[PDB]
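Chemist: The structure that follows is given in the form of structure tokens.
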Amino acid sequence: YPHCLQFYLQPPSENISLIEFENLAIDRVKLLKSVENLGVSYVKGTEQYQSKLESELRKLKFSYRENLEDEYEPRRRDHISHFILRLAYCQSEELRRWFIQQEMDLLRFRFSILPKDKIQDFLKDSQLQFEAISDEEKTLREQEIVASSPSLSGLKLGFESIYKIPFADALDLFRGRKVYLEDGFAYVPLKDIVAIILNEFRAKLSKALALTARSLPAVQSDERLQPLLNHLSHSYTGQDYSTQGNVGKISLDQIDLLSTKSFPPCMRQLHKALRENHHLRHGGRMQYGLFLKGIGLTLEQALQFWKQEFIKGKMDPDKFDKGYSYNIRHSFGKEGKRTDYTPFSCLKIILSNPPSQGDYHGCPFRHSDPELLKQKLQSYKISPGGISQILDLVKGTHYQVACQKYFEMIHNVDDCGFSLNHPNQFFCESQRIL
Amino acid sequence: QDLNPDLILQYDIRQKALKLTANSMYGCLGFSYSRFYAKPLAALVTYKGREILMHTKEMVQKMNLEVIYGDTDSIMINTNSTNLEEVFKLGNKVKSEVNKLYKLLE
Ligand code: SF4
């Protein structure tokens, strides 16, 4: 581990515990998902993006300038975590494309982190040769570089470093006659340098991921890594943390106002459907019941609420008892865990059991068409421009970010200060707004 | 139409025989039991088959349905619909799109 950035082409050969193995896998999955969501929400170059992702790195300790702390733990964490993601992600072309997008975002940000003094030794450590030119050479060949340069306006050849490269390394660059050539050597600004290195890095990663895809069947024989490595990205929440066992004071009568002021669109419309129908299908019923369990409602409050609502449902109260009260108590109590003991996370809500005719569960952004999304947004009184970028985000299949933007719009705020993954987190933050 | 039913049965038998002979084409190449045992060639064919079936899996996930079971010889697809004709035309559209994605697959 000689430098912070590193190109990942030498797999580690150390020995680590299972707990550290899972910690690295989950931490790097969280980092890449955060990179995806932040890059979707913001522009890739803004200081807000830079500082927010720096804070994400600091809370996940994945990169920093060399010191006593950096040498042992963080860069090694980066190494093994990246390779276990290689194993997780080499399954499919779609996952490979996703991983490549996020790792290019990560590597470009990290390169922007590195100060200009250390980029020379980084390229030297990169094992592929590139020679920076001297100031005298730059001054002598400035006119040639400007004359042969791309549409960059003016003669200004600023502080940006210029390197010497074999011509075969920049084929697509020079083949447009937008660079000067000297004895088979090119001279290039920093933006095109990083473009070249990222293209080469994507080529090497594509080949390596294909090779690991050829190596998956042998390495999947293990039983303690199959159920994880099948689903690091597909169906794992990034520490949603809205686990059962929370506390709070909720008044049963206030449920309507709390639904219209603090519920994510899916749960809001589910509660309205319950109020207007006094009956739900299995999926929506279980979803809303365990959500109400999560928000802090106690067992007696939940039972009384559901019984009262089925009073308007017109079935026998003893039938209610025998049929459902067992199910609600089981959800609040004993095992059957991870399906009835837990509050549903957003990634689960979107990927599991899409609603059908007569169903109202499921995230509406992913499970209903844009015209009905627009109708619902009009019914919820959001500005037409806000609805416009909501639909733009829906076209970009970033449903969680769309829900985020809906949250700031309904709360009349700018940034929620997080990235939502759990409806109970949505509700907790809305209560934090008071 | 307007053909002798016996000849129709003969045509059906010939078509089914062609189907099974095709299906066994890969059989004759990958087995230590065979004359032409080609470990690398068989591995490449199986890798491509797994890749294409799995790609079909995620993309049919994209087209807003759900898959529940498939191993290189059948794909189980849930519909979330109760109209048989709608389900059939959904199958037809996914068949057509997968046929234009991969030319010779039937
Ligand atoms: S993003 Fe999650 S919380 Fe928001 S509406 Fe969709 S499923 Fe509900």
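Following Swiss-Prot, chain A shows residues 22-455, kept in their order.
So this one's electron microscopy, 4.1 Å, going by the header.
Using N, Cα and C of the backbone, Cβ positions are placed for all residues, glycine too.
Pasting the feature list from Swiss-Prot:
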MUTAGEN   A:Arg97 to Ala  Decreases primase affinity for POLA1 by 10-fold
MUTAGEN   A:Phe104 to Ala  Decreases primase affinity for POLA1 by 40-fold
MUTAGEN   A:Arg107 to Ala  Decreases primase affinity for POLA1 by 30-fold
MUTAGEN   A:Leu108 to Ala  Decreases primase affinity for POLA1 by 40-fold
BINDING   A:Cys287, A:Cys367, A:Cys384, A:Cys424  [4Fe-4S] cluster binding site
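Are these features on the surface or tucked inside, and what touches them?
Modeler: Within 10 Å of the C-beta of A:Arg97 (mutagenesis position) we count 15 further C-beta atoms, all protein chains included.
Around the Cβ of A:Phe104 (mutagenesis position), a 10 Å sphere holds 18 further Cβ atoms from the protein chains shown.
Reduced to three states, the DSSP call for A:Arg107 (mutagenesis position) is helix. Counting every protein chain shown, the number of other Cβ atoms lying within 10 Å of the Cβ of A:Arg107 (mutagenesis position) is 20.
Cβ neighbours within 10 Å of A:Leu108 (mutagenesis position), excluding its own Cβ and spanning all shown chains: 20.
A sphere of 10 angstroms centred on the C-beta of A:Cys424 ([4Fe-4S] cluster binding site) encloses 24 other C-beta atoms.
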Chemist: Nearest by CA distance to A:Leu108 (mutagenesis position): which of the binding-site residues is it, out of A:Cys287, A:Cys367, A:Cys384, A:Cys424?
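Modeler: Nearest listed residue in space: A:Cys367.
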Chemist: Using the recorded [4Fe-4S] cluster site (A:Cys287, A:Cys367, A:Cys384, A:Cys424) as reference, state which further residues of the same chain have their Cβ within 8 Å of the centre of those residues' Cβ atoms, listed in sequence order.
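Modeler: Once A:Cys287, A:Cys367, A:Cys384, A:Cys424 are set aside, the remaining close residues are A:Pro285, A:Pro286, A:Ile370, A:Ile371, A:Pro385, A:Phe386, A:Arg387, A:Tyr420, A:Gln421, A:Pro444.
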Chemist: When the Cβ positions of the recorded positions A:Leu108, A:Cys367, A:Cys384, A:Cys424 are compared with the atoms of ligand 1, which fall under 6 Å?
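Modeler: Result: A:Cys367, A:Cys384, A:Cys424.
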Chemist: Work out the three-state DSSP category of A:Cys384 ([4Fe-4S] cluster binding site).
Modeler: coil
Chemist: Which of the recorded positions A:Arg97, A:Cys287, A:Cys367, A:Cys384, A:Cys424 has its Cα closest in space to the Cα of A:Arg107 (mutagenesis position)?
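Modeler: Minimum Cα distance from A:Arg107 (mutagenesis position) across A:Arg97, A:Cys287, A:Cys367, A:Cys384, A:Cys424 lands on A:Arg97.
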Chemist: Return only the integer: C-alpha distance in Å from A:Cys287 ([4Fe-4S] cluster binding site) to A:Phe104 (mutagenesis position).
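Modeler: A:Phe104 (mutagenesis position) has its Cα 37 Å from the Cα of A:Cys287 ([4Fe-4S] cluster binding site).
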Chemist: Pop the Cα-Cα gap between A:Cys367 ([4Fe-4S] cluster binding site) and A:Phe104 (mutagenesis position) into the table, whole Å please.
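Modeler: Between the alpha carbons of A:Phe104 (mutagenesis position) and A:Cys367 ([4Fe-4S] cluster binding site) there are 27 Å.
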